[PDB]
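Peer 1: Structure in structure tokens, see below.
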Amino acid sequence: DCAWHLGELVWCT
Amino acid sequence: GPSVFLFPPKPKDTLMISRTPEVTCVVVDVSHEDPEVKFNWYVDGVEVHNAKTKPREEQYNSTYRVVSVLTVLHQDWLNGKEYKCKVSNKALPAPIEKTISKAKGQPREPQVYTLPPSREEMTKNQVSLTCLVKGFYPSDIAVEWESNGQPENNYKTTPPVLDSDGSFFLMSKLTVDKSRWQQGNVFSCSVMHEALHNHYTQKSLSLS
Amino acid sequence: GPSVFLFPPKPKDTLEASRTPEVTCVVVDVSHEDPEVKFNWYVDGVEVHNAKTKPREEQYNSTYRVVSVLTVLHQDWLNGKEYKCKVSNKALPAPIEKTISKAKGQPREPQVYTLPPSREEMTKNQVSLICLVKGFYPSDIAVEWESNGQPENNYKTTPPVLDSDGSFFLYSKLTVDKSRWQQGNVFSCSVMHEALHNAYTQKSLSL
Ligand SMILES: *[C@@H]1O[C@H](CO[C@@H]2O[C@@H](C)[C@@H](O)[C@@H](O)[C@@H]2O)[C@@H](O[C@@H]2O[C@H](CO)[C@@H](O[C@@H]3O[C@H](CO[C@H]4O[C@H](CO)[C@@H](O)[C@H](O)[C@@H]4O[C@@H]4O[C@H](CO)[C@@H](O[C@@H]5O[C@H](CO)[C@H](O)[C@H](O)[C@H]5O)[C@H](O)[C@H]4NC(C)=O)[C@@H](O)[C@H](O[C@H]4O[C@H](CO)[C@@H](O)[C@H](O)[C@@H]4O)[C@@H]3O)[C@H](O)[C@H]2NC(C)=O)[C@H](O)[C@H]1NC(C)=O
Ligand SMILES: *[C@@H]1O[C@H](CO[C@@H]2O[C@@H](C)[C@@H](O)[C@@H](O)[C@@H]2O)[C@@H](O[C@@H]2O[C@H](CO)[C@@H](O[C@@H]3O[C@H](CO[C@H]4O[C@H](CO)[C@@H](O)[C@H](O)[C@@H]4O[C@@H]4O[C@H](CO)[C@@H](O[C@@H]5O[C@H](CO)[C@H](O)[C@H](O)[C@H]5O)[C@H](O)[C@H]4NC(C)=O)[C@@H](O)[C@H](O[C@H]4O[C@H](CO)[C@@H](O)[C@H](O)[C@@H]4O)[C@@H]3O)[C@H](O)[C@H]2NC(C)=O)[C@H](O)[C@H]1NC(C)=O
């Protein structure tokens, strides 16, 4: 999956 | 004579894939007669070249301030690679060297727990919502607050405290007007750290 | 030349009328060739003569550590009097002077709020019990935990942060075994600060 921070991409594994 | 100071990337930059982390090798007390500097950067003993010299700043105590920035990959840093800056200047009988790197030690997942105000704070005008981050290594972390997609800025965070298992812990606290807490509103605590799934976790808090 | 450091008394020492709170003038980098050091103390510019000199100590780096300690009255320091140590020594151009006192400004009463362990944590061996201390000025304080008249010592406490109302706040975190917590036990948070009723207060926490 992917994590978003304030609609800014954080990380994807 | 001249002096060297080597600073690490911001925790955020190493953790947000979409940001750009960089080491910064600062050189202070730099003379007018020989302002020129040489930088050689080495990654794990091995030289690199994509260094850059940010523009020379005049200090107004008659010294110059010359700075070298090296860009670095997220994963190189997070895997504990070592970055050495070497500085050479005519007014410096021997070159100076400095190394930095991520603190050596097995990484540990932070445990994140949100905490409603005391039945006792309820009288007072403004209330404190707490985020507790415990059991994390290493100490490089970022904590942010928000509600309805939107940053809340009245928070404050403690410097990471060393625990007795060797991990770190901190508390982050946010102050809101009471009524808002009453008004059913939902607040989120955002934690970015390496030993987390996708370097990011979030936790919410509300009335019950 | 030689260097000077003047330290405050420990906060607890000032807040317990049981102890003796003391100010400390510390002088490092004192030479072997000339280790003799004149101290003069003043409490608000007014000289005093009852400071007491600690045993000389060799630091093993061509230097002595020379100390002078001054006993203070609780009220005296509490009412922010200004304590000053003039240090003098033949290997120093002019005497060095330093001053300290209580951090100036209106004292404010701390609020102490205990916070129980989050349900999410309840699946672990150990649980974190929290003591929120906010709303105090100045930042001089001491924090302890207890249970059944017994000191529980497995806690850590953050250093005070400066809050945005000019006040300070910190957290103490006692970690105990889940079992103990479930079994309805009473854990207490002890706080000593000038601005409390009798410079002491105590909250407690249980399932
Ligand atoms: C002439 O003046 C200069 C300039 O100094 C300024 O102006 C003067 C006149 C005064 O007003 C000063 O107050 C001003 O700073 C003098 O230069 C100073 O020299 C000092 C030693 O000679 C040196 O001391 C060291 O400070 C370190 C902390 O540096 C921080 O913090 C200070 C203030 O706290 C700040 O002013 C500095 O700029 C610096 O800020 C950091 O910048 C870094 C790197 O750029 C940032 O990180 C990067 O950020 C970018 C984007 O911004 C990006 O995100 C990257 O990812 C990232 O890398 C970072 O955010 C800032 N860091 C921090 C922590 O905030 C101390 O750590 C250090 O301690 C070490 O050494 C000590 C003893 O030597 C020990 O106590 C200790 O154990 C450590 O080993 C140093 O003490 C000053 O930094 C320096 N000031 C500046 C501005 O450069 C000069 O000396 C004087 N000349 C003469 C002849 O007298
Ligand atoms: C030869 O060596 C000596 C000794 O060094 C030690 O031994 C050698 C062999 C080495 O192994 C070292 O590693 C050892 O430290 C050198 O002496 C040192 O000089 C330094 C500067 O020259 C000096 O640094 C300054 O320290 C301040 C903090 O001092 C604290 O904490 C340090 C370490 O945390 C500790 O070393 C000090 O002793 C002192 O500890 C406090 O003691 C006071 C008084 O004893 C306590 O208060 C009292 O407590 C009693 C209980 O007994 C009672 O309750 C009383 O009521 C109360 O008054 C207090 O509780 C202690 N606190 C703590 C936390 O322990 C720094 O803050 C300071 O920096 C500040 O000043 C500068 C501004 O000008 C700024 O740069 C800076 O940002 C700050 O504002 C200094 O850095 C060292 O303290 C000193 N070490 C000792 C032990 O004295 C010597 O220089 C060297 N000579 C040569 C030629 O090489």
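Heads up, chain C uses Swiss-Prot numbers, so what you see runs 120-326.
Structure determined by X-ray crystallography, 2.9 Å.
Cβ coordinates come from backbone N, Cα and C, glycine included.
Looking at Swiss-Prot, the entry for mutagenesis of C:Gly120 to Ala says: Reduces the affinity for FCGR1A about 40-fold. Abolishes binding to FCGR2A and FCGR3A. Impairs ADCC of virus-infected cells by monocytes. Decreases binding to complement component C1q. Decreases complement-dependent cytotoxicity. Under its mutagenesis entries, Swiss-Prot includes C:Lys205 to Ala with the note: Does not affect binding to FCGR1A. Only slightly affects binding to FCGR2A and FCGR3A. Impairs binding to complement component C1q. Impairs complement-dependent cytotoxicity.
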Peer 1: With every protein chain in view, how many other Cβ atoms are within 10 Å of the Cβ of C:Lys205 (mutagenesis position)?
Peer 2: 17
Peer 1: For C:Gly120 (mutagenesis position) and C:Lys205 (mutagenesis position), what Cα-Cα distance in Å is obtained after rounding to a whole number?
Peer 2: 15
Peer 1: Enter the number of other CB atoms within 10 angstroms of the CB of C:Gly120 (mutagenesis position).
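Peer 2: Counting Cβ neighbours of C:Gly120 (mutagenesis position) within 10 Å gives 10.
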